[PDB]
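Below you'll find the structure, written out as structure tokens, and then a few comments.
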There are 2 protein chains.
Amino acid sequence: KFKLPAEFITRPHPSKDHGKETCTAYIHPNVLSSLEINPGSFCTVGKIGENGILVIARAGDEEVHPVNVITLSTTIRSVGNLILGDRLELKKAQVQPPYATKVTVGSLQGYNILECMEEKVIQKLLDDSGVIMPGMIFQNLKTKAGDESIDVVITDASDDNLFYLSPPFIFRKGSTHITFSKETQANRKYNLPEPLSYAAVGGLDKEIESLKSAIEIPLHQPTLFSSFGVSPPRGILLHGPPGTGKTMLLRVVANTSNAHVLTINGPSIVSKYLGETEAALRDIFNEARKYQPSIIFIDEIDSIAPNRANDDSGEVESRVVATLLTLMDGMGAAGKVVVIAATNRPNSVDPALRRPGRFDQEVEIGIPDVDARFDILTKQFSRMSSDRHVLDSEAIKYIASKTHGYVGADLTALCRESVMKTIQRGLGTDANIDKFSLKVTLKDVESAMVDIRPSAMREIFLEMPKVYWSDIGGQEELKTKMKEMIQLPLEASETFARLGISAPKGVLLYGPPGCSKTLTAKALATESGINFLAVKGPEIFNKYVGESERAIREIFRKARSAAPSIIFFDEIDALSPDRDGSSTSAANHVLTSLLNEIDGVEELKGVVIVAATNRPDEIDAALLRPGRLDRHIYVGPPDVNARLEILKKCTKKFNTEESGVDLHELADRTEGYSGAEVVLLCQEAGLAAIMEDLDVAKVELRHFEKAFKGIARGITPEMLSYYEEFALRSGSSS
Amino acid sequence: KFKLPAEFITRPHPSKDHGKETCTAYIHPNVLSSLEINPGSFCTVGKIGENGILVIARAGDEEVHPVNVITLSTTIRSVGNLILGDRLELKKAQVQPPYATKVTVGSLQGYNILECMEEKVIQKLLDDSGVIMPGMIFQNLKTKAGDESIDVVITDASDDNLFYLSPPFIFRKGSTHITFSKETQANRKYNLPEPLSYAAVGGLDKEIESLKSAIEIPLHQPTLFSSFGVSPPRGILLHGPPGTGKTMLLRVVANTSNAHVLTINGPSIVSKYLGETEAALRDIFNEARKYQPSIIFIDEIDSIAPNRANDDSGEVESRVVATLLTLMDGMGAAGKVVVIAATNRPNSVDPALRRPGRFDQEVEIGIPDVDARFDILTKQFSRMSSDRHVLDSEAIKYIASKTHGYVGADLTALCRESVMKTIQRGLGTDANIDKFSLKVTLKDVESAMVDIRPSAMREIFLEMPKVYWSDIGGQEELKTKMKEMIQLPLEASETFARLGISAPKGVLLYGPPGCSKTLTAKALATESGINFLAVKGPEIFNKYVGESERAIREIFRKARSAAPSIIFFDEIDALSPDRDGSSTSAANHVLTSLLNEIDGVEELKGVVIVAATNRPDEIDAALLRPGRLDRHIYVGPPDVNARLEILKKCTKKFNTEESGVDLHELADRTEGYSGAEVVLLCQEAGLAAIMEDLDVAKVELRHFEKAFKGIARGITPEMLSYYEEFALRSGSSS
Ligand SMILES: Nc1ncnc2c1ncn2[C@@H]1O[C@H](COP(=O)(O)OP(=O)(O)OP(O)(O)=S)[C@@H](O)[C@H]1O
Ligand SMILES: Nc1ncnc2c1ncn2[C@@H]1O[C@H](COP(=O)(O)OP(=O)(O)OP(O)(O)=S)[C@@H](O)[C@H]1O
Ligand SMILES: Nc1ncnc2c1ncn2[C@@H]1O[C@H](COP(=O)(O)OP(=O)(O)OP(O)(O)=S)[C@@H](O)[C@H]1O
């Protein structure tokens, strides 16, 4: 008794697609007999659990075709997004689709179908197709010039449903109005599965290029590699943050290639007892060997190959890893098969799968930067941009600037929640709203992301508030010094590379606490015209595996790898103290990392290391001397006019001037109050404001008078003396 | 009711000769019945997780044949390289394999079969064989008149749904041509497993023969010891750094020796249920006793048999070690059983497990010598085709001498990376180039070696901007003496050896700050070729009771493992406080650990120490003693002719001579300057020049004139008199 397989395997149809064989997917005649299916008859082909698609049953050769294999012309696989290795469910159809009266025909790129190709050849393809559902493609179509490939998609067909993903219509010549259209997708109401192509993967062009090379080299041309007697780089591994296009990159690799896509599912490949896990792995790799070229995907390989050094690993992990070691290192030198693995983090995968010959090639998928978010946002925003009509591309930069932490996944969730808030905006404006009349808006998008948890954390990007050289409080002497000395060496970069001389290394920005110290570095991050970076004091300084001597190296590597940078070292004096008999901290590592990084082989073409301090006498002597820091200047608390404009800056939502006391009046009233202490006076006044009216009021002069009492003179002569004592040393050769 | 085994134990036939029993697998009657494998019918037997071998089933004697065992001939086992004790599946094949048309036969020995044997012999062998598959070896066939015996191999088989490891074919006398060949292995098309052999192991010759002796006598000649009234040595332990080839030895021992082969793959036996790990060990040793002779392998013994006295070893480790101890020497007997184990940490193995009677022998497997590395490289490169282009001896000998501290895994990685480099160069030439002819040229090996790191050196991070002797201005005396120390003793080894003289193995470079002290160490590092470990003064002054001495000892351990190597102790004055009043530092014992490591009860052969101090008399007389720091070199300030060379080096990208800037005047007027101050002079003149312009202003003598006005002489006459005084009491006749 012949046994009918439950699931059939999609595979190419060596016959051409231009013929009458569009929906005549050849089926093994034994299956045709065993399922009461007549030749040239319609039957439903579809993935498990999905709505069916219509194919015409045609008998194939018994010997050539194995029983399971079902061959589809490449026109119908694109209907239901049938990629190779997709298990099917053959069933017998019962209703013959009616003929067609109108068909709207699309194109890939919007090319004028009238101008490029004849109507006769298009009609020939369509008629010979016989039955047309919305969603196929007619490929490799020769044009009038003979050198252009334009593909005929079909947007819709109308005649003047259940368990069918789309209802076809039997295209017949004579009255079918073939009205060509610029739409690049099938009819939207049915929503036939959209391919996840390369143009939906934005933000990882370099990484996708590396992945493409790693897939092509073992997949298409392993023979010429194998002549050398050492196995190809079959094993590729993807790792990085657990939100950045990992499974999506695997899915696009599945879609684009024409290589038989197998899949090593994590949980479902394993049944029970013995000889089931190894049986599954053997069978799947053997099938990937029979049908070539093939890709073997292992998404989240960690869930089945932990280190065996953790209590998680049991018998099953030992089975999976042993079988994979036996297989992946055994096959080769002729098989056109690649194994691609991805993981949230790779470091917990058994090394036996990581040695060369096993997964040894790597693709690093990294956090998207501020400039990286633009492509993600715009391409994500494409699916309905015709109904956005709001972008104009400028809000996208703002979003990218304010989404430090989002990993692309959260950006897509932001799109989802924005669409929700647009639906609810339509409902709130009018209960019986028409959503299609709505264009999404940035205000409701803001009302949207104000209710999502952003991401894991922010690593190389900070708030970086907008500060300008046009607003920094007075101190035109400070301004002129910092310009002359930190922008000139950042201008002369090639002229140092030629003439062979290293560039000045950095400035230390002497000054008492609470000044514009780093708030000027905020302008460096806003209006310098040069990208910025910082570590706000002893974050990296702490004693951890990746902080003792590693995080400094990573920070410098990111900064140097970028365009010129003004890397910042807030309170370097407190970070690494003198440690020469006075204030001996226990780190001993971070200063060594800085010493080995700043002075060494690295290029550091576009890099200047700025730092900040309020107790400069505590800096390690290895920094003051030229070689690590060789520029040195002093920042003072704001002068009377700088204090005028800092007083202006403190207020952001108060009307003291017109109602109360002029801000201009306060300019000289504030003496001994540092840039972060005039803030203290203003904030004490603001807290006192909510004590008199308690709901809504201006402030009083006496509020600022109480600010004067409650906060004594901040900038006292002690710091003047301590500085000038240190400055007679720093300023002079002593 | 009868329960068929889930996995089956391989075993040999009692009959060693060739007949109609050859391709027959003797399976138990009940198992035959339960899979319905009717006697005489075809069945497939193959390791779990691999493709099967077709074998024709017979019955075993139901009372003396164990249920688990299938017995297979050496001919069949040669196909899949099935070692005795391998766990086989057994599955019915409802098939009749195809007839043969042309069968190819070869011989391991490569001798002409027409000359050695009569074709009727081969015809009879094949006819009786019943089945033909590529990969079969018919061993011990006698030559003409019994001259010798030859092994004959079925290299290929051709005929003009199950899946098999080798194609099954049938021999039908006369109608299938027995075509001879000289290929000593089966056709490479088939991916047949290829036996690993001792010829693939490099070096370790004496260790290999020790393994041969301790494997052969206990298993294959015990009555010799029973005759001599002594017990057999039932234990071998292999210890040595990782990557030296310990598992390779175990696999070759498994595949070469004719014995029941069992493996405890450390964590593979472990279970979370109370007594199951111990029960796995008992079953393994009882199986070894049952089928004799038997070899039991334990790779990483330390993973399952820890010290049993240390803190983390609780009751579970105690019970597992007790099981191992009692199964090796207890109230039970051993039999013809030998246990072979491997470990990277011999002292972490339980001390009572290494006593004679258990692991009697400890065959050390250490890092390779230059001869050993040459052997490994020749055997690795013998695996390739005639695309090597590395002269079998010369180029490989250069690569072997240039590899210092390599262990053997890294050498295989180097060969694979060389293949990678050659083929990426091929891709960079053109994508469609005929790669196979892209011989790996020695420069490809060089490009590969710069991208690999010796096993003993992954953790030795260095920035090391590739300093060369010519960078050091002058100092010809120091250069000559450092050539004496580092280079010559290896480039003239036989001369020193024949004179009975070991070259001095310590030097102290002392002199004012900013001379060529550290730069000469870096020049040695990046010109001597040998490894180079670096240390600094206060980086190894942890504040715990014994953590600094541990740093010293770890450094010297790595230096020994990576010898030839330099250890450069910059700021050796930090490591040498007397603490009696001279350098009254903390109560640390770093000096003593350094003293004992340099010259103690252990010898420290092969390492050379270079120490640099700018305060030479603050060093202990014991450390300056010959045998610790033999030669004391005074690296003083550069004289005029060295200054001129410095200026020529750094100013070459200036157009000084085209501008009339006479370097003679600069050299003469920079008298008594520190050489670092000469470099500073030129770099500061460059700053001055490129401060007037953002474009390239060629330096001018007046910018140098400005420079001279600021750079103070860092070397006072006091320092010079001090160092010249130390250069009289020590390292001088006085
Ligand atoms: N360039 C991009 N970077 C990141 N995500 C993107 C990008 N482009 C689109 N996305 C969307 O990101 C969403 C989530 O990405 P996924 O790859 O599915 O997450 P993941 O890679 O599975 O993460 P894990 O937990 O490490 S497996 C998808 O629905 C994509 O539509
Ligand atoms: N002559 C050789 N000596 C050493 N290794 C060799 C040699 N020839 C090849 N190799 C390779 O080097 C490795 C030797 O096996 P390894 O298991 O890595 O050594 P081992 O680390 O001492 O054993 P372990 O730690 O129990 S896995 C393998 O990857 C071999 O392919
Ligand atoms: N012949 C030379 N004499 C002195 N310095 C030289 C010479 N040639 C080059 N230099 C440069 O001068 C500087 C001297 O640096 P080092 O070699 O570290 O001197 P050093 O005496 O080891 O300093 P220490 O160890 O901190 S006391 C480096 O920038 C060298 O590149």
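Numbers in chain B come straight from Swiss-Prot, and the residues shown are 27-186, 207-780, in order.
A Cβ is built for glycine as well, from the same backbone N, Cα and C atoms used for every other residue.
In the three-state DSSP classification, B:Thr293 (ATP 1 binding site) falls within a helix. Annotated ATP 1 binding site per Swiss-Prot: B:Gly286, B:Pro287, B:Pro288, B:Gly289, B:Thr290, B:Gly291, B:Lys292, B:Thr293, in sequence order.
The DSSP secondary structure for B:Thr564 (ATP 2 binding site) is helix. The Cβ of B:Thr564 (ATP 2 binding site) lies under 8 Å from the Cβ of B:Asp616, B:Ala658, each of these being in the same chain and 6 or more residues away along the sequence. Residues or ranges marked as ATP 2 binding site in Swiss-Prot: B:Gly557, B:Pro558, B:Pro559, B:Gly560, B:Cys561, B:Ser562, B:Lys563, B:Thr564.
Record note (Swiss-Prot) on the mutagenesis of B:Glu346 to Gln: Reduces basal and RLP24-dependent ATPase activity. Increases interaction with RLP24. Slightly reduces RLP24 release. Does not affect composition of pre-60S ribosomal particles or growth. Sequence-distant neighbours of B:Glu346 (mutagenesis position) (same chain, 6+ apart, CB under 8 A from its CB) are B:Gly312, B:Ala388, B:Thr389, B:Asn390.
In Swiss-Prot, a published mutagenesis experiment is listed as B:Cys561 to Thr, annotated In drg1-11; severe loss of ATPase activity. Severe loss of oligomerization. Resistant to diazaborine-mediated growth inhibition. Here B:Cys561 (mutagenesis position) comes close to B:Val681, B:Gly682, B:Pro683, B:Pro684, B:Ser720, B:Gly721, B:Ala722: these same-chain residues lie at least six apart in sequence, with C-beta atoms under 8 angstroms from its C-beta.
A mutagenesis experiment is reported in Swiss-Prot for this position, B:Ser562 to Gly, and the note states: Increases ATPase activity. Loss of oligomerization. The C-beta environment of B:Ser562 (mutagenesis position), restricted to residues of the same chain at least 6 apart in sequence and closer than 8 Å, consists of B:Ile518, B:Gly519, B:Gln521, B:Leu524, B:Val681, B:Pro684, B:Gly721.
With a cut-off of 8 Å between CB atoms and residues at least 6 apart in sequence, the same chain places B:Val513, B:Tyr514, B:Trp515, B:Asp517, B:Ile518 near B:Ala569 (mutagenesis position), listed in sequence order. One mutagenesis experiment named in Swiss-Prot is B:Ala569 to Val, and its note says In drg1-3; resistant to diazaborine-mediated growth inhibition.
Under its mutagenesis entries, Swiss-Prot includes B:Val725 to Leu with the note: In drg1-4; resistant to diazaborine-mediated growth inhibition. For B:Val725 (mutagenesis position), applying a Cβ distance below 8 Å and a minimum sequence separation of six or more within one chain yields B:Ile692, B:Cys696.
According to Swiss-Prot, the mutagenesis experiment B:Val725 to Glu carries the following note: In drg1-1; slight loss of ATPase activity. No effect on affinity for ATP or oligomerization. Resistant to diazaborine-mediated growth inhibition. No defect in RLP24 release from pre-60S ribosomal particles in the absence or in the presence of diazaborine. When secondary structure is read from DSSP and collapsed to three states, B:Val725 (mutagenesis position) falls in the helix class.
Listed in chain order, the extra residues whose Cβ falls within 8 Å of the Cβ center of the ATP 2 site residues B:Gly557, B:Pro558, B:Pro559, B:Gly560, B:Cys561, B:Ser562, B:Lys563, B:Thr564 are B:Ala658, B:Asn660, B:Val681, B:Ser720, B:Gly721, B:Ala722. In sequence order, B:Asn390, B:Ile411, B:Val453, B:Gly454, B:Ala455 are the residues of the same chain, not among B:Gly286, B:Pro287, B:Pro288, B:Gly289, B:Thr290, B:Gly291, B:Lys292, B:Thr293, whose CB sits within 8 A of the CB centroid for the ATP 1 site. Calculated from their C-alpha atoms, the gap between B:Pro288 (ATP 1 binding site) and B:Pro559 (ATP 2 binding site) amounts to 42 Å. Neighbour count (other Cβ atoms within 10 Å of the Cβ, all protein chains): 24 for B:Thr290 (ATP 1 binding site). Between the C-alpha atoms of B:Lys292 (ATP 1 binding site) and B:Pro558 (ATP 2 binding site), the distance comes to 51 Å. Put simply, B:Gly560 (ATP 2 binding site) is 40 Å from B:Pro287 (ATP 1 binding site) when counted between their Cα atoms. Separating the Cα atoms of B:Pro559 (ATP 2 binding site) and B:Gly289 (ATP 1 binding site) is a whole-number distance of 43 Å. Ligand 2 lies under 6 Å from the Cβ of B:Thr290, B:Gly291, out of the recorded positions B:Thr290, B:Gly291, B:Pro558, B:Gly560, B:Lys563, B:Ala569. A simple Cβ count within 10 Å picks out one of the binding-site residues B:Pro287, B:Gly289 as the most packed, and that one is B:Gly289. Candidate binding-site residues: B:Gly286, B:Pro288, B:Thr290, B:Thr293. Not one of them has a Cβ under 6 Å from ligand 3. Counting other Cβ atoms within 10 Å of each Cβ, the binding-site residues B:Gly557, B:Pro559 show the lowest value at B:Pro559. The binding-site residues near B:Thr293 (ATP 1 binding site), taking a 10 angstroms Cα-Cα threshold over the set B:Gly557, B:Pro558, B:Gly560, B:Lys563, amount to none. The least crowded of the binding-site residues B:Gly291, B:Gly560, judged by other CB atoms within 10 A of its own CB, is B:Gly560.
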